[PDB]
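Here the structure is laid out as structure tokens; the discussion comes afterwards.
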Amino acid sequence: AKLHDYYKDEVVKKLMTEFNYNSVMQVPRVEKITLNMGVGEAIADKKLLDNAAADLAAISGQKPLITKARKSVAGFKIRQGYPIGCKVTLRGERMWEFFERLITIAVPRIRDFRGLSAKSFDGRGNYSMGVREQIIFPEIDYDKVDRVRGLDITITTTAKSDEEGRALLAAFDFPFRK
Amino acid sequence: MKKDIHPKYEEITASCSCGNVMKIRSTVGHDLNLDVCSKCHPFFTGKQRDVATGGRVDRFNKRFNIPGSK
Amino acid sequence: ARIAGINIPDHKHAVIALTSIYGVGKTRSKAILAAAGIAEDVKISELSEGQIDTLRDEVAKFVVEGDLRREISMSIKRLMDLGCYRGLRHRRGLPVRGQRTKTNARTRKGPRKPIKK
RNA sequence: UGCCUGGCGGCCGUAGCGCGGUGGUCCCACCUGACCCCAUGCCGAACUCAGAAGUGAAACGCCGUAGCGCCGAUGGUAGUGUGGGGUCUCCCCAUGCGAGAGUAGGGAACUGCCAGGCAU
RNA sequence: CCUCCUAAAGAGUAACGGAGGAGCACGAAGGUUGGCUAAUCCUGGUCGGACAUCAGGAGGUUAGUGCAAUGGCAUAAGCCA
RNA sequence: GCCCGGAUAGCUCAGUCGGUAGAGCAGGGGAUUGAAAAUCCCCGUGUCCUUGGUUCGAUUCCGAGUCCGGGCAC
RNA sequence: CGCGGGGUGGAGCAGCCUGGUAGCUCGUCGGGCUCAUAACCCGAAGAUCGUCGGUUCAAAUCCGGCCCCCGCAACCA
RNA sequence: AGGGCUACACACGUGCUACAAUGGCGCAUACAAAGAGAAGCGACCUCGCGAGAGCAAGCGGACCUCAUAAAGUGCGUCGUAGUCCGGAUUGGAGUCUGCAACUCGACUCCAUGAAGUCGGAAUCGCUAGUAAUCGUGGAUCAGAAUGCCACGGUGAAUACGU
């Protein structure tokens with residue numbers, strides 16, 4: 001709800017006024033949020049990636065893709081073509097609704113702030129909050145005494161520098177141990 | 001947004017204004033602001049003299065008149 | 001999980017339940033219940049959210065695992081960076097309260113290793 | 001008649017790249033919305049459909065700039081045909097052919113077609 | 001029996017000359033429509049921080065090619081439906 | 001490429017005329033001795049190979065094909 | 001010359017056939033029994049597969065070079 | 001005077017506490033012996049979470065004091081989950097004895113909270129007020145006791161036979 005409505009009126013004027021952009025539309029915008037568990041654990045057992053997707057879906061708000069391996073050699077020699085990761089990808093209303101369940105709920109329910117002290121960005125203006133465990137789930141009876149697994153929160157922006165890019169995000173207010 | 005990717009999005013959209021009582025808000029959690037150490041220990045606390053917890057009744061100088069007929 | 005503080009189970013009694021927080025033991029848990037006006041042997045599932053919040057206001061008053069574990073780290077670290085004898089034993093993984101180091105002490109010297117001959 | 005924008009070319013780096021400037025109620029991008037036919041191994045990003053305001057920002061067209069890519073003489077040099085010599089593992093002589101590299105210099109494109117706007 | 005060199009800028013031509021492979025696979029790994037584009041490194045990244053999955057950038061195929069080498073290919077002869 | 005004949009406890013075999021899952025030895029525990037070698041004990045496992053079919057029900061009874069082992073073929 | 005086999009924990013042997021897997025008996029070290037040693041019992045440790053490279057996602061293993069050990073061969077007038 | 005014997009890679013003997021439900025936790029409740037004490041032990045009193053504090057009676061030993069006997073009994077509670085088991089560790093605050101508790105004290109409390117699911121080979125003590133188990137006192141001793149020395153509570157298996 002409120003995030004895209006807030007970005008529209010406030011974050012576009014704020015960034016325009018602080019950075020004096022050449023034309024208003026050149027304010028940085030929010031480009032897709034991709035989430036992603038990655039493997040978690042356990043290639044071999046080959047059940048758990050299908051359980052990982054069914055956990056991830058609830059807080060994604062869409063089915064996970066189930067990414068499979070490229071040529072691979074890391075913590076095991078995965079070869080190529082095995083199932084491995086998870087992957088989501090959001091934009092528009094789905095992302096703006098998501099970005100409100102982040103920030104409002106999920107971040108204040110992380111106890112020690114592994115989710116954000118100081119954290120730094122890519123080479124241009126994209127960022128990646130690797131959350132440690134389990135956040136919140138839809139209506140009721142959230143906990144089923146599961147098997148942990150955090151996830152990458154890779155949020156993306158159209159922005160030209162990481163110094164500029166953190167004026168964005170911060171205009172929606174960003175963490176209390178930051 | 002194909003039809004069969006089943007979000008729970010009616011529930012996830014629903015119940016949307018949550019209180020400070022109901023689910024804490026983002027108006028709670030910066031409140032204990034900073035991580036605080038004070039290195040001016042006891043005995044740096046202006047205490048150059050010390051005394052125990054309690055027993056503070058009847059304080060005067062009496063030089064060991066405590067035995068009952070020794 | 002996130003009941004009063006972030007670390008609590010259900011169907012435990014309220015004296016037991018808060019113990020799992022870190023910074024509230026058996027004595028503080030009793031005293032937190034006394035403070036809140038709550039009976040001890042109540043199932044923690046039984047309490048409603050405004051009662052649970054009343055516990056949560058007192059639970060926040062002390063110290064809890066995000067704040068505690070940073071504090072006890074900072075206390076130890078101040079000794080290790082200072083380099084006093086206390087801190088040196090704390091650095092070295094041998095006993096710091098002066099215990100007999102000749103025979104026992106396999107809490108600090110851990111799981112056994114061979115003679116490495 | 002000219003200037004500018006778009007499609008299909010011809011030739012296919014002197015045509016490229018960099019760097020800077022610059023253009024938007026023709027037009028083109030981006031653009032918003034996704035209702036609906038349509039569509040995603042999740043994702044309206046892509047594809048597709050329906051369209052107002054917005055912006056020239058990114059893309060791209062245009063201009064300037066030689067930093068780089070690139071073209072490049074003449075002469076000499078190598079090599080070789082044929083015929084001849086000798087100190088013959090190789091080189092000379094006759095005369096036909098004659099590079100590659102490198103130097104001067106050129107260099108930021110020329111041009112046909114139909115299509116729209118603006119000025120004349 | 002195949003590929004490269006010797007092989008002399010058309011034919012490719014010997015030597016117990018130099019160097020490598022094949023004796024099959026495939027019912028899709030064939031047909032056709034439709035879409036898409038590589039190795040590698042960096043930077044950010046919840047434990048593979050030497051190497052999974054992710055996102056961003058540079059690069060511009062340095063990759064791919066059922067299997068050898070040579071030729072080949074982006075309109076793809078590659079990869080997917 | 002035929003006719004044969006087998007495919008189970010881990011093994012060989014087999015209670016298995018269709019009404020119904022075993023002997024011999026293999027690994028663990030208990031019970032005794034200069035631990036042992038060695039007694040005695042209680043569990044050891046199968047949709048009888050994959051598919052057809054007779055039937056009140058049948059693996060085997062009647063059948064088609066894969067693999068092993070034995071003959072004649074070429 | 002030439003051809004083929006071999007190079008494993010301190011010892012002797014196994015695994016080596018397009019491959020991911022370290023096993024046995026001795027010896028060793030710690031504990032035990034014994035007056036004490038022997039033996040006997042229990043536990044543990046020990047090989048980055050001669051060496052260098054190559055192919056491979058992965059190599060002790062397959063491939064190539066060198067050193068080292070063995071078997072056979074090095075004639076015919 | 002300060003340091004040391006009280007270190008640590010590790011190996012061993014001896015003992016404690018434990019791994020739980022015959023129990024741990026809570027609250028209420030029962031009945032001992034033996035001993036020490038004028039360098040000492042110290043009620044009652046009011047204060048302290050408590051260790052302790054101060055104020056102060058008393059005692060020369062059947063008198064006063066150390067000294068609330070514990071396990072047991074009552075009732076509630078927990079549910080085989082390394083836990084309401086276990087408490088090792090370490091932080092922090094605190095008390096006392098003493099010149100001083102850093103090396104090198106004891107104890108209180110708050111918090112935290114490991115190994116541990118009854119132990120391989122081996123192996124020891126005991127015949128009945130015994131073993132097992134529960135507490136109490138004392139010597140030394142300013143201050144350090146799981147040790148040693150003693151006291152009493154509850155109280156067993158079985159010994160055919162050589």
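Per the header: electron microscopy, 3.6 Å.
In case you wondered, yes, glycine gets a Cβ from its N, Cα and C as well.
In Swiss-Prot, a mutagenesis experiment is listed as B:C16 to S, annotated with the note No Zn(2+) binding. Residues or ranges marked as Zn(2+) binding site in Swiss-Prot: B:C16. While the structure shown retains the original residue, Swiss-Prot records the mutagenesis experiment B:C18 to S with this note: Binds Zn(2+) normally.
In the three-state DSSP classification, B:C18 (mutagenesis position) falls within coil. Counting every protein chain shown, the Cβ of B:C16 (mutagenesis position) has 11 other Cβ atoms within 10 Å. Within 10 Å of the Cβ of B:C18 (mutagenesis position) there are 12 other Cβ atoms, across all protein chains.
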